[PDB]
Amino acid sequence: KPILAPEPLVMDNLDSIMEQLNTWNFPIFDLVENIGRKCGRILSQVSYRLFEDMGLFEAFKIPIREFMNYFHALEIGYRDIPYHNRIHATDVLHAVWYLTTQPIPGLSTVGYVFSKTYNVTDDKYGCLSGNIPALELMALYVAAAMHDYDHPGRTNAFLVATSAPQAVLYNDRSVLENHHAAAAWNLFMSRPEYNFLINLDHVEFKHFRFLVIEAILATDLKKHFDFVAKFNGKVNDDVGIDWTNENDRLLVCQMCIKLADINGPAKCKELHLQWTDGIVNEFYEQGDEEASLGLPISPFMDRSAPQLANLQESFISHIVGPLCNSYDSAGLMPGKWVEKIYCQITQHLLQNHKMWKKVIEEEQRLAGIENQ
Amino acid sequence: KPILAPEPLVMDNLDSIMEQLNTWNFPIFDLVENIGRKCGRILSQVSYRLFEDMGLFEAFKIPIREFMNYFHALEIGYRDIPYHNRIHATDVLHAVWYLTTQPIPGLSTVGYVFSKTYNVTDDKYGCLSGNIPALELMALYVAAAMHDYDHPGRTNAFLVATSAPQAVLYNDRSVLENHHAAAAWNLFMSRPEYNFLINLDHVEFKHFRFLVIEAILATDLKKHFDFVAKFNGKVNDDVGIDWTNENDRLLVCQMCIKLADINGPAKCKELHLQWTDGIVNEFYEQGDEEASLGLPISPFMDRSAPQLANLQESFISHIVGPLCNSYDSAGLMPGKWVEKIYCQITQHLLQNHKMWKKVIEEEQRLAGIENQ
Amino acid sequence: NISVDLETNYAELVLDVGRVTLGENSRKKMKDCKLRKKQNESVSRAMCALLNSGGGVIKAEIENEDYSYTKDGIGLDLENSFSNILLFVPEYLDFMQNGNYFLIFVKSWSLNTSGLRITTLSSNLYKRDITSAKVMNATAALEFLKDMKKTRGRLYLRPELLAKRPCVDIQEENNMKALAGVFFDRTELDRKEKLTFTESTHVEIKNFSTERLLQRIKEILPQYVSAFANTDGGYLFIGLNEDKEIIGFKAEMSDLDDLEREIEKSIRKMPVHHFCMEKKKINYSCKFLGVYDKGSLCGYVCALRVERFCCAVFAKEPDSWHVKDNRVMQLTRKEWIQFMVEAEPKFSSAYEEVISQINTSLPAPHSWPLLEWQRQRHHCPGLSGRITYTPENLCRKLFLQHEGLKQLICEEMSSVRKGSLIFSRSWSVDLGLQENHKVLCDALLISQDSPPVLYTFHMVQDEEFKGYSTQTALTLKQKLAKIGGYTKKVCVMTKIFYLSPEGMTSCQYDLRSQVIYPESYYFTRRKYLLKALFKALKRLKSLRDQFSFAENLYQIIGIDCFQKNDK
Amino acid sequence: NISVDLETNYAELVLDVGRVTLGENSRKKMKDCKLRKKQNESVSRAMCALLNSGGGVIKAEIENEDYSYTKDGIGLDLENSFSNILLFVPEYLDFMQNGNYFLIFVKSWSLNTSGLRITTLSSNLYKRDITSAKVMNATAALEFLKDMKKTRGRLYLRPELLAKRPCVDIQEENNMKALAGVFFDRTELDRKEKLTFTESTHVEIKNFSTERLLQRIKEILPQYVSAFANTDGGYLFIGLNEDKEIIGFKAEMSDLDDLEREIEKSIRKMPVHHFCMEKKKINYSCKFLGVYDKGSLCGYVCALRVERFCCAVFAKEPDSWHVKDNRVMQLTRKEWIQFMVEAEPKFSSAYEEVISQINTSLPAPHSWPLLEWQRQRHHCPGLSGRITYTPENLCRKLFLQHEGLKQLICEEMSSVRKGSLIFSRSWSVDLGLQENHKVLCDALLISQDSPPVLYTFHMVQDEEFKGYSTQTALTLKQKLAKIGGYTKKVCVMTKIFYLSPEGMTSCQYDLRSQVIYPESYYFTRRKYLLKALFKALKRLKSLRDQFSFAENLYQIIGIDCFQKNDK
Ligand SMILES: O=c1c2cnccc2cc2n1CCc1c-2[nH]c2ccccc12
Ligand SMILES: O=c1c2cnccc2cc2n1CCc1c-2[nH]c2ccccc12
Ligand SMILES: [Mg+2]
Ligand SMILES: [Mg+2]
Ligand SMILES: [Mg+2]
Ligand SMILES: [Mg+2]
Ligand SMILES: [Zn+2]
Ligand SMILES: [Zn+2]
């Protein structure tokens, strides 16, 4: 009756691509075309590979059968919408696994667990898997996996405006994020075979549940400026990020997932374009359903008069920009020294912004010419 | 099909007691014996009388029929448990109506609405109904009416410990308060005849809903010290309570309901004793159900080894004490000048605490004697 | 006296202090110490007044016929006064001789780590050191007043009990206080007898072998009374010598009464400020003792006792000035203590917090500043995207009609590496000032170099609007420095244009080629100016559309508003 | 030198400064100015050291044979030094003559509105006023260093452009700097020629008609170099007179080289502290010019130019002291700048925030204090509920066995209006100290009057434990004042008892009847002492069970823990 799993646990035909999984520009859609796109098993496979890489199946003694069971039920639960689907969850999972298990120049590593190779002998690069215990990292990974579960395909403001049942059930305060966390944990606790945390203590499980819910709720964009200002006031006027104080580590994981969630305009131009197509298509769907009700069509959600470049430029300038600047002023963005330090992510971000400002200026000028 | 109302709207036999409703030691249980205790219509009648006193039926043009409809559905919804029942809601409603519409020596009054008589000609007593607009006051009254709706009879910690469904649905963050607000507003929006806010604007309704949810969520005792410290840091180091800044008025209504919620040990000894019996009986019920599951029996919830005096003394010293001191240092507790100012509430609080410390010392000494 | 100079083409407050000698050798050689001290106190009043109220410039006419300032300096009393008011001088002052005048450009006093909010020439609150009565400086008076205001009064440990100590021959200040106390109740003094106590924190002794003794008392008594009333009280004896041999002053009856009455008035004229519920007065008691030599009275000795007070006691009003409208005035006692005691007010919501902390500028690019964003990225065709025409709806409206205006703005912003000009129907109203309707619009160009300009456009070929533009630039300077929290040297230049019916030229006024400033007034910062403008507009309750940061994205995301602080 | 006095029965740091004259007339009449200045600097070092490290007491032997202090005072240089370090003297010092010694009881330096964290005799950072080089005082140095640390360096506006100004004959300081610059590159000087510039913020001129000229330069040059390097740099010319007529010093070759080398060493020995990424050094350039009269060389003139620096430049190490373990030592440059620049650390969660702000005490009762709560309200049968035996589980355990202990505690707390004593297995370990196992327990009675006592119990009829109890009381005093934030005068008394096998008496030591304190050390406050104890235990990471506030109510309500700041 319950969704258990596919017959073979770990598939073999999707190899030679999972090994090139430590690159920021991961070819995710090539993998979706690699795995059978009919059923959908991308999130479960990527999760298994990443956990086996981190060795967390040993550091916590987790049974792989129930692990695959739970994550397959999860990925089946993700609605089939254009943007907030299982591919988005896999992307966020990979982005968090990258940001927390890759060399970060100017770090000070101190039952932790490091990535597979990591070639760590020097004293110039640290990884966040050395400053953060294994429990909190597994909590961050699981929270990133189940963070957009059962997404209806709308925004918080839409459900709040039309007074949807799910918006009254949560009193208009982080409607979607609370719904995701609640439904995911409910599905977890539903069956006895999904229980892949069987070898955890009681206090371990309670702290794990707390951290997972915190990470999931931290990805609400209404709290964006609060989180950004708190991170600024903790690495600007304070001593910085004390890797002993647990609130500091919690804030670090929260910001890490906040940035791994919106990472479209920080990859190559092709991946960024595809993610942009997805998000804007979902916006157009919402605009259709919102004109069907007689509500005034929201901004940027009109498939007759799109303003895609305006949307993406405003987004990159107002949300992803200051967030990357805050996350980088604390010296946490992964990079390398040059013979001074080359950060690929900020480079991709700047290039994409410049492309959008080309398109904006070109369209604006042409309209100004023709309109006279 | 829906609960509409009793046949006559406002009953007449419960008179000569509703007029003595401006006394802090209101004879609430005499009224419960006055009204038919079988069905239960105390909350609706008290609400009608208080609103008609404030004239809010005119200042907002509310139909009394749908008003009584909604509040009767509300009072029917209140579970029949020993403490968190419709009598408790009526008590909190009366306490808020007292704290916000009675003379407060040393106040500076500035579409407001005042109480029925209030005999206001002097410049020594202000009431909070002059510093707070009518909309926010009606929001506070309605929030106090529906604040313990559908109470299961347990604590937040109990539902969180046994992982009840209602605790997973809200992610262990203000489980009971979110449940109350959500179920009450859901019942309101359910039928078209409950809509007693028909003559409100759209932005008026949105702000009203916001304020009501805020007031309801403010009565969670896990936020007690946060609210107390915030009120201390706003009337100790600041200019005080700027009655223009809306966040100040919001904090004032939140603290007013926080204190009107727990007002047992601030009335006469008889009312205080009755409320104490109710609360401790509910605790004993929870202890029965929690020993039935094999969980360790919580403190103070053992009907075989009660520690009632310890509970009530610790409560009065740790929760109600500092809250009254904070609410009084801002000069908001209603009192009178003496020929310097006599506050009945703090007097009742001190007397009840001294009684409990008599009982504590007596029992402690006798046990120390016999035990040898 | 000191009077605002209304006939100068500076966009600033220009105080006129009259004639003043200069040069160190000539200030020294000046054969009149009274006039020298008068000139010094006048210049210092002007400087304090300009520090307390925005910026300014002090203008003094060179009195001596021959002055150079490249071979004469300024002086040594003037430098002492300057260094006394200010911590770091070259950060606040700039000196410039312009022909027959000596100008001093004064920055505005800015909140620093010390916590001071104003500058005072002298607090006039005296404190009692171990033996000497000294006046509290700025930080001493600050801590004293803040401590007294914290407790709603001043704590004492009134004689409820003497501490039960061991038995030992110990000597302390309480011995001197008690001996002076028994001296105070003594009834007659043997002329030429020795004292058993000396002067301490409760006992001061004065000789005053003067024939008058009235003017000396009237001029010196308030500072000792304020010293005692501010630390533990004590006794003041007048009539001894420096060797403690009782001598007394040779005065006769019917003079003792007038002298006591003069003491009474001289103490009752002393100010006082209570933080306590009740309002007492300076409790003391005068008394006169005879100094009988053998059987005769060799004179008298005046004994005065002051009790410890509940709050502050000034010897005079505090020396703190400011130019209110014109005719620079001294701060009142209530206003002075309000500036000293009460905190700085600020809310700083998280949105504005990030919009401000976008100004880190560590050793790296740190792109994406949120204050210079604009949606319409296409104005002024031949150019790149480097001038944010801010309001975006007033600018387009103003450019549609008024055909010469767009071409004028393009001609004007050509030589600007990066700036952002902000239009308005009238900046005077936005800065809380009287408006005049003849002005079409205004503007405010804030570039990297080239201090902020204030373009004033109009179509009337009759008037000048020099007064309007100068008043607006003045108030903008003062608002920036005081309310906006800009902590450097600023000067708002000006320009006036004439837009006729198809005439887009005739700049009727160019303030840059009329007035000369020091070298450091020309290099502003263009980002702290934007933050200062944001904060000044917010505190003025007129931050409406400038600094666009469009909200079609926020309204979708769900983020709220960011200003109009009543919600 | 200065050495800790290890053989005094005070529970404090007692510094011994040797012999010291006293009395104002005798300090004046002392016919040796060098010894007087040496004594003064010694006392001031001791006082600064005691201020920086908890409290203390300065002990000096009265040098002159006849001293009274009730008819001689202290002095006038000593009072000047005291008033220079401290803002308000009677708040920090108390003087007491005990036979053949003069004691000074020094409170601990407490954080005030100024923002200072330590006291320094002299920062040794010189700043350049308009014409004179003055040393920065405490608040000037504080603001200077905080400003430099904020920008990770010190900003300049390097000559990218000269401001395009109008044309006018204007005179400014840049004229004097440029003229001195052309003077610096001049190749030969006519003896007895006039200068066209005077001294300003970039130009200092010195005569020095000395035969040696090496010691004078070596002792005066670092302060001018530090003045210039801290504000805009400048030139220093040596060889002129007060009338600007070039004279030069009469020196011959083979002396110029040694003099230049001495200048080089005297500049390279000057400290410096960088907040910037790179670490440059003091860039300057010496040069010697001839003063040819007619065809002969009448001497030489030394021209020295110092460039503006990126960060601080001291003339010597900062005069700031503290007693580390013994043998009072001077603060190091890194530690000094760390105390000055870095903030005060504090978290102050909301629970602890309310547990502290329960100490309002406005003019009203304000009942329900949360720090003196206890569940077991029944100890010591004949009494009321007015002594909170705090730990409640160590106290009951200790009272069950050790039969004499409960009766002893009852005998002891009889004469106490209201207090709260706090037991422990060993207070020495709780205060971060070496333990000794022979001690049974301890205690800490904190009443209204009667300053805090430290009962030390033990059952060994061989030893004394005076050293143990005195060290523990000393460290408790210092911890309270420094970490707990108690801002008044405290003294931790002591008592030692002997609990034999059924012997509950024989107090082997009672510190109150052994040492005499000033009158104000006996009246503590009992609520700020409790807050101070809370904060000190928290910062020491040993706040476990003291201050009960039982949590059977919180665990039901759901409120969390309140301490162990790692969660
Ligand atoms: O342009 C992008 C984008 C571009 N590449 C990748 C991801 C992206 C995600 C988002 N947007 C802008 C709109 C939006 C996005 N996440 C939201 C969440 C809530 C409400 C609105 C939004
Ligand atoms: O002693 C009283 C009491 C006494 N008179 C009136 C009301 C009262 C209400 C309460 N208690 C203590 C326990 C408790 C109460 N409200 C809660 C809410 C949540 C969890 C625990 C509690
Ligand atoms: Mg989401
Ligand atoms: Mg997401
Ligand atoms: Mg509740
Ligand atoms: Mg309730
Ligand atoms: Zn007073
Ligand atoms: Zn440096």
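Chain C is numbered as in Swiss-Prot; the shown residues are, in order, 2-568.
Structure method, as recorded: electron microscopy, 3.2 Å.
Using the three backbone atoms N, Cα and C, a Cβ is placed for every residue, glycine included.
Cβ environment of C:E200 (mutagenesis position): C:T132, C:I206 lie under 8 Å away, each six or more residues apart in the same chain. For the mutagenesis of C:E200 to A, Swiss-Prot gives this note: Decreased ribosomal RNA ribonuclease activity. The structure shown keeps the original residue.
All chains included, 21 other C-beta atoms sit within 10 angstroms of the C-beta of C:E205 (mutagenesis position). For the mutagenesis result C:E205 to A, the note given in Swiss-Prot is Decreased ribosomal RNA ribonuclease activity.
As a published mutagenesis entry, C:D233 to Q appears in Swiss-Prot alongside the note: Loss of interaction with SERPINB2. DSSP gives C:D233 (mutagenesis position) a coil state; it is part of no helix or strand.
Taken residue by residue with DSSP, C:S368 (mutagenesis position) is part of neither helix nor strand, so it is coil. Under its mutagenesis entries, Swiss-Prot includes C:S368 to A with the note: Increased ribonuclease activity; when associated with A-573.
Sequence-distant neighbours of C:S368 (mutagenesis position) (same chain, 6+ residues apart, CB-CB distance under 8 A): none. Per Swiss-Prot, mutagenesis C:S368 to E is noted as: Decreased ribonuclease activity; when associated with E-573.
Here the mutagenesis positions are C:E200, C:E205, C:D233, C:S368, and the ones sitting under 8 angstroms from chain A, going by CB atoms, are C:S368. Around the Cβ of C:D233 (mutagenesis position), 17 further Cβ atoms fall within 10 Å across all displayed protein chains.
Under the three-state DSSP scheme, C:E205 (mutagenesis position) falls in the strand class. Cα to Cα, C:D233 (mutagenesis position) and C:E205 (mutagenesis position) are separated by 13 Å. Proximity to chain D (CB-CB distance below 8 Å) holds for C:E200, C:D233 among the mutagenesis positions C:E200, C:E205, C:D233, C:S368.
The secondary structure of C:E200 (mutagenesis position), as reduced to three states from DSSP, is coil rather than helix or strand.
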